[PDB]
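These notes concern the structure reproduced below.
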Amino acid sequence: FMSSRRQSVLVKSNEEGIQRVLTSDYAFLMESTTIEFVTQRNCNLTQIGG
Amino acid sequence: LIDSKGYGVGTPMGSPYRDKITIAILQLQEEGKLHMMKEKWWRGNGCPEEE
Ligand SMILES: *[C@@H]1O[C@H](CO)[C@@H](O)[C@H](O)[C@H]1NC(C)=O
């Protein structure tokens, strides 16, 4: 997917990617420690998978 | 969509007028001649979707 949608879904910052889930269908792979931040300051963004 | 294609202006390899047409295709998004000519040629019938 990342080759086929290069520069299409690829964000270059975390909070713009936080915004990009907040806009549309977006999954935003990062590490869980920053996921532990954004989830615990927003009751709208949870963590599928562990 | 399925991919992210685009069409390009065909020029010979090492075109003499490459930048004469390169920044010329850069300037057609400025006033939007790509966009102000987009509403005409793609919309031959204003198809009334209701369903
Ligand atoms: C997502 O965040 C809060 C809940 O944490 C919600 O009230 C807010 O409206 C949502 N943001 C949107 C829909 O843009």
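Chain A uses Swiss-Prot numbers throughout; the residues present, in order, are 708-757.
Note that Cβ sites are derived from N, Cα and C of the backbone, with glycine treated the same way.
Among the mutagenesis experiments that Swiss-Prot reports, A:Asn751 to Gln is described with the note: Loss of glycosylation. Within the same chain, the residues at least 6 positions away from A:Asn751 (mutagenesis position) whose Cβ sits under 8 Å from its Cβ are A:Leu729, listed in sequence order.
According to its DSSP assignment, A:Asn751 (mutagenesis position) is coil.
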